[PDB]
Amino acid sequence: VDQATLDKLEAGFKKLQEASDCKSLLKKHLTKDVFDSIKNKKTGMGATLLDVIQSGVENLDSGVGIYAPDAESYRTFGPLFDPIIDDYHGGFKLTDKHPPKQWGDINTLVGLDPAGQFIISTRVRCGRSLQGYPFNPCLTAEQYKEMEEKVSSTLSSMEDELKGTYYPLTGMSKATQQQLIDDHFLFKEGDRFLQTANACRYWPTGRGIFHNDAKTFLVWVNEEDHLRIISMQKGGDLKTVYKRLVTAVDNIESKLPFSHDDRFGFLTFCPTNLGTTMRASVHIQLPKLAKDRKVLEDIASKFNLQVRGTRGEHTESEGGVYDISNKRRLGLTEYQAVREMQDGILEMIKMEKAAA
Ligand SMILES: Nc1ncnc2c1ncn2[C@@H]1O[C@H](COP(=O)(O)OP(=O)(O)O)[C@@H](O)[C@H]1O
Ligand SMILES: NC(=[NH2+])NCCC[C@H](N)C(=O)O
Ligand SMILES: [Mg+2]
């Protein structure tokens, strides 16, 4: 590791120390001992600790604050990643292994709010990384383009309900782009946490969205992860939303090779997305429980649920609409993760109905 990087790491560490209002997992778990023992380490593709922690040093309002520039990073900087992963996913020890993929009995899932008084829309997504490619900070412009061609060619063979069109961001009109974002379909541009992780280079080259005509099945290409695979619709019919996702993923997995680790499950750029990579969410109004956003969050956390704003993480609630989803993704099966969202949302609705 070059001396300029060391200097920057030292001031970075000093900055986290003196930030008493910082509550990130990075601040919590990067101790002097941990720091000294990995700060001189470098991965096979030359990623350093600075590449891992820069986002969380620059954005002190980070909740987690680290990313993995390449797959090797998860082991090379294991003394930092391991306790943060344990913490975030609710108990995952050095001796633990993520279980094999298991979608489970789809017929056991239920509709979430048949009267339709609380849930606006239901969404399940997964992420995948292509074998043979590093994560965002180590990609070249040529590689973004290569992966885009591979992925869009594969998706053009989708059939029936999953049949659709790939739309590159390159050449998309500002009007279409902004409309897709406002309608909750397309990822937003210019996320500061991603940008400071060097994860947005060469933007918009290689970035785009595939969707069917109904926009109930969507694929994001080269945003945070190589692929995000999304199923969504209005209402709370979780069984239909999940079924569609399962069908799409199993179909795509038979055509593309995805990185899967014996311990961590499916590999992703952020440690919060490891394992099942699954985030099942509702957009929901809870007039009585959400009177205080802080009380909503305390209830939700007892159900291992996370609260986000209307336009995604790091945004505010607009019109009392929250995004509520399973927090944990690693150390439990796909079926378990979606059940944690299902069960928790059912109970929160019961509490809202009973509340005075
Ligand atoms: N249940 C939902 N219904 C409609 N839109 C949703 C739902 N959950 C998330 N979204 C939208 O997904 C987009 C991405 O949000 P973000 O928090 O980055 O989630 P992720 O990247 O995990 O999919 C945002 O436009 C957000 O409003
Ligand atoms: N898109 C995600 N991976 N979100 C979870 C981490 C987001 C951001 N890096 C933080 O520490 O707050
Ligand atoms: Mg996102």
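Just so it is clear, chain A uses Swiss-Prot numbers, and the residues here are 2-357, in order.
Positions of Cβ are set from backbone N, Cα and C atoms, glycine also.
Record features (Swiss-Prot):
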type    : residues                                  : note
DOMAIN  : 9-91                                      : domain 'Phosphagen kinase N-terminal'
BINDING : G64, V65, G66, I67, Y68, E225, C271, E314 : substrate binding site
DOMAIN  : 119-356                                   : domain 'Phosphagen kinase C-terminal'
BINDING : 122-126, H185, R229, 280-284, 309-314     : ATP binding site
MUTAGEN : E225 to A                                 : Reduces catalytic activity by 99.9%
MUTAGEN : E225 to D or Q                            : Reduces catalytic activity by 99.7%
MUTAGEN : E314 to Q                                 : Reduces catalytic activity by 99.7%. Reduces catalytic activity by 99.8%; when associated with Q-225
MUTAGEN : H315 to D                                 : Reduces catalytic activity by 20%; when associated with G-312; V-314; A-317 and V-319
MUTAGEN : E317 to A                                 : Reduces catalytic activity by 20%; when associated with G-312; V-314; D-315 and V-319
MUTAGEN : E319 to V                                 : Reduces catalytic activity by 20%; when associated with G-312; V-314; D-315 and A-317
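Candidate mutagenesis positions: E225, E317. Fewest other C-beta atoms within 10 angstroms, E317.
The 6 Å Cβ screen around ligand 2 retains nothing from the recorded positions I67, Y68, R309, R312, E317, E319. The candidate set comprises the binding-site residues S122, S282. Of these, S282 has the most other Cβ atoms within 10 Å.
Look at the domain 'Phosphagen kinase N-terminal' (9-91): DSSP puts its residues at 49 helix, 2 strand, 32 coil.
Taking a Cβ cut-off of under 6 Å from any atom of ligand 1, the recorded positions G64, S282, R309, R312, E314 reduce to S282, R309, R312, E314. Of all the binding-site residues given, namely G64, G66, the one with the smallest number of surrounding CB atoms inside 10 A is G64. Cβ-based crowding with a 10 Å cutoff singles out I67 as the top-ranked of the binding-site residues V65, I67, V125, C271. Sequence-distant contacts of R312 (ATP binding site), defined by Cβ-Cβ distance under 8 angstroms and a gap of at least six in the same chain, are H185, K189, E319. In sequence order, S56, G57, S63, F194, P272, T273 are the same-chain residues whose CB sits within 8 A of the CB centroid of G64, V65, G66, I67, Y68, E225, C271, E314, the residues recorded for substrate being left out.
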